[PDB]
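Below is one structure, written out as structure tokens; comments come after it.
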Amino acid sequence: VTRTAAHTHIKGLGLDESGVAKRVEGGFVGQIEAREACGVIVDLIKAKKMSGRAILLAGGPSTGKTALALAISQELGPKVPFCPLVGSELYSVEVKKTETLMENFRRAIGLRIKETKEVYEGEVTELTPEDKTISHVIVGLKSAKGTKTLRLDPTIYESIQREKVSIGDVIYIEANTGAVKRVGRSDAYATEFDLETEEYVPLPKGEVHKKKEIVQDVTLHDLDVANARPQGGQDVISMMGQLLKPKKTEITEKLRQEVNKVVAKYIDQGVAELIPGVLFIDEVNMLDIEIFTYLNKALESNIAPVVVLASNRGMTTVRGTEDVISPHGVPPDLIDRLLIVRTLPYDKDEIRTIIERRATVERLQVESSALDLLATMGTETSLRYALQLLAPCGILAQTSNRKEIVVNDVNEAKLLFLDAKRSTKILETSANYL
Amino acid sequence: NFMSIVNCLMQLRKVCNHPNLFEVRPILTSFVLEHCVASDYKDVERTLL
Amino acid sequence: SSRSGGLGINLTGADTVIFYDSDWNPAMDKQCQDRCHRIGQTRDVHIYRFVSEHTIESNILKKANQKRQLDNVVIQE
Amino acid sequence: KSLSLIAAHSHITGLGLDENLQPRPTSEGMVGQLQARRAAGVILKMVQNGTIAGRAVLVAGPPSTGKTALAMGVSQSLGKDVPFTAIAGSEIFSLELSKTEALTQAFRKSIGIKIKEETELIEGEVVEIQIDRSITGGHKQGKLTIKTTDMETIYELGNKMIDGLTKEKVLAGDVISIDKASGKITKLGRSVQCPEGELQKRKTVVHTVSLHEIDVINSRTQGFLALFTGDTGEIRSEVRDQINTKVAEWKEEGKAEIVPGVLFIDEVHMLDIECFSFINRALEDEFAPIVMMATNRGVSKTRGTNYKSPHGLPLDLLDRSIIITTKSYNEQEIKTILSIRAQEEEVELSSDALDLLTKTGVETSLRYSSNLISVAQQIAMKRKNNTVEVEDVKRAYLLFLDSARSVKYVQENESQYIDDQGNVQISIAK
Ligand SMILES: Nc1ncnc2c1ncn2[C@@H]1O[C@H](COP(=O)(O)OP(=O)(O)O)[C@@H](O)[C@H]1O
Ligand SMILES: Nc1ncnc2c1ncn2[C@@H]1O[C@H](COP(=O)(O)OP(=O)(O)O)[C@@H](O)[C@H]1O
Ligand code: BEF
Ligand SMILES: [Mg+2]
Ligand SMILES: [Mg+2]
């Protein structure tokens, strides 16, 4: 029925209209300063005027860093382009790393557009070259009340004749894109053959010409890849071009200049609009100093939207360096341009509260004494261990045909499962690397 | 006016049972952008040649 | 439809009645569902009513249950 | 109508020098660094001098001191029509393009060439369109009267023009622009446009371009889309030689003239020794642009070597280049720059709050206050007041911790996080 993995318990940050973080709201406990800072980011990005600022989360394991990322993503909404990312995947084997960085930065920028398409439909009565002739064909579409003839381009007619359409075939044809598609045969010819694989469909209703506005959203990266290389086509030259190069290539600076100029013209027209995005990169400490020194310039850009980072280390050596040991594995030059949100760990009461909340969303019922147990051993080992053991305890209750997780259930669960500490301890007494 | 309410009730009835309010499901047509930045430079390339 | 044949026909080949929509159903639903309810019926009649959630149908049905379904004049939420 | 947002360099528009290279203390958003701004004027006179080439200048200094701001202000001072290139040292490091030819292309893109071409344009409102032809034999003879404020002339149009006029739908009242050589048609408005003057207007069309574009075009027939997509690489040097000779003869006969561009390279301390030697040898090129170095790193080991060269660069590069540095900022410089931030991003910060932000910027860092002034906007408007007070600044300071504060916090919380070995304690008991 329901699916979850350490998350989906977040329905929002859980603030008020005044910006004060409620103690328990949106399935959140503690981190009041962190939640208020996240709301500061919320009304930073709602202003959509700021650009080029970096905010990272400083916290250890189980500190709710990526949980806070899920919270901010949830409160951002579908319209706001949020792009989660992992600091390890930025390493690319086919293209340079900085190209991937700029690619995801351009992905972060989204922009709503409005457009109207022209729709033609009906049954074609003639497929004949005009006449002393050239590769053009007149086509006459017959709808329920639409009756028009159309002369078409050689390429679109080539796509038409590759669609194997004929007289008595109702088709769906667009004017702007030019994509061809046959709906089928008219029901008037259903009786003509007693049996036929081809299915008969009614004549299109209404008039052949149609109009409608489209408010579809598109990121600037999608436009850049659209005008960088062709995307689709029903004519042979389209596949020729696509198969000429399937390799992804970098983007020139002048290409970015022209795409931002054209989108500036479109937004000046009064139709286009722009909305910044949020970039979340997991374990930014995992990437190399090369990306750091490229971001030293990338942060100083103009259209570069707000980026959120996270780390799980302290006074550690920077990747690609020997003597450059820095906090969070981030060199000082970038941290001068970085702002930090401090996080805090969780003690017994809030650990118990989060476990019982995620058990409620887990649709598992835990008795009070078993709640006390999971509060107990969820502290001297980790909260994550009790979080994992929640489901096996419920299933062990189910096997005993009981709907309540009891102290005995968690007892056998912890007896037949060992944590990292127990694994290390039993590794201490090893005959042959046990 | 209650006739506005009756009208709204009719659209509610005709949209709730089935998406029959003008029943326009987008065919997901692509953007047909006509800038063609290559056209802004084909003239320059021709002059160079 | 409600006004097509759900008035006086004597159909007796079925045992189930399904109502897709009934905006004004203090009376019409009764005869519509009992059209199949005929003497030549050897089995019980199952009546299925279609309602949605957070819509006009749910509000109308719940308020009719609240007031024992006397008469609906104003529908709002 | 450029699309610009608030940025760390969007405030400055021009250096703000004098005729005698005298920098005004507060000019065009650029403040302080009198010697640096005088050197900026010197490199200006270099770049619009045009008679010198192959000059390398080094700009160094402490972090966050605005050397990048100095370069951005210099670029703004150059203005339009001057080819300027700004890039960091990480973009060159690529696998499809080796470092050496990438740097060659970086040099090549810098210098631009002006091309002046005369065009024949026919622009006037149409009266009617009448095309003679055959029903099945062709024999197209198109005619259409063209009118303006001072002529009413009938024109017999050739096959190409009327084929185009059949391609694009036009009506009698529509106005179109006709060029004789190309034969293309451009219509913009309907009786919207009020054409005037002579039909046979003889106006030139001037096109600027770097020699990189012509090099890529001549390298390959696919070079058009190659430069439009960047998937070029390893152009034969004989093409470079022939194109250099061709532009040389063009210069002597004067049909086209070159514009020596400006190259900006950042983070040269992370540059490789092979690239250093390539720069050392390519500086002697006659077509060598004026390039400045932006090294934010001091004494460090040059990449590819185990030797800790000063300024992170080998002395061979430093010998054939001049070096200037930048200094710190006294508290009044911080005051001025934060005032420029407040006016640029529209912050009505309180005077006492302004002083508190000035102090916090002075002791900690400039960019910390530069972001605090931005966050103070929403910290104030959340209580619905346009002005920003001292309590908002203190709230921003306590909410968003500082780098030194985080360093201290982790120094007594080493066990909270992982170490160099990676060990970390998660249990709260024993
Ligand atoms: N305020 C909170 N309320 C509920 N659950 C929380 C809270 N903070 C952290 N958690 C839980 O702690 C776990 C650790 O969060 P996450 O950021 O994903 O890992 P880490 O903190 O190690 O980066 C998450 O699965 C989340 O469910
Ligand atoms: N004289 C100045 N006028 C205006 N802004 C300045 C000045 N000096 C420094 N700044 C600001 O300080 C910031 C320093 O950033 P940057 O130049 O990238 O660091 P670095 O100086 O280490 O290269 C710039 O973004 C710039 O806006
Ligand atoms: F004919 Be009835 F009233 F069923
Ligand atoms: Mg996390
Ligand atoms: Mg800098």
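Numbers in chain D track Swiss-Prot; the residues on display, in order, are 15-205, 222-460.
Determined via electron microscopy, 4.7 Å.
Backbone N, Cα and C atoms are what each Cβ position is placed from, and that goes for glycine too.
As recorded in Swiss-Prot:
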- D:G75, D:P76, D:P77, D:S78, D:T79, D:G80, D:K81, D:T82: ATP binding site (BINDING)
- D:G80 to A: Growth defect at 37 degrees Celsius (MUTAGEN)
- D:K81 to A: Defect in snoRNA accumulation. Growth defect at 37 degrees Celsius (MUTAGEN)
- D:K81 to R: Growth defect at 37 degrees Celsius (MUTAGEN)
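Sequence features, as recorded in Swiss-Prot, placed on the structure.
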residue : record               : Cβ contacts under 8 Å, 6 or more apart
D:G75   : ATP binding site     : D:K81, D:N326, D:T355, D:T356, D:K357
D:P76   : ATP binding site     : D:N326, D:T356, D:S358
D:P77   : ATP binding site     : D:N326
D:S78   : ATP binding site     : D:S395, D:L396, D:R397
D:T79   : ATP binding site     : D:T356, D:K357, D:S358, D:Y359
D:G80   : mutagenesis position : D:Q47, D:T356
D:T82   : ATP binding site     : D:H23, D:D296, D:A324
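In sequence order, the binding-site residues from D:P76, D:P77, D:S78 that place a Cβ under 8 angstroms from a chain A Cβ are D:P77, D:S78.
In the vicinity of ligand 5, defined as a Cβ distance under 6 Å, the following of the recorded positions D:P76, D:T79, D:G80, D:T82 are placed: D:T82. Taking a Cβ distance under 6 Å to any atom of ligand 2 as the criterion, the recorded positions D:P76, D:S78, D:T79, D:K81 reduce to D:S78, D:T79, D:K81.
Cβ neighbour count for D:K81 (mutagenesis position): 24 (other Cβ atoms within 10 Å of its Cβ, all protein chains included). According to its DSSP assignment, D:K81 (mutagenesis position) is helical. Report note: the ATP site is defined by D:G75, D:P76, D:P77, D:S78, D:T79, D:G80, D:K81, D:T82, and the residues of the same chain whose CB lies within 8 Å of the CB centroid of those residues, excluding them, are D:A83, D:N326, D:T356.
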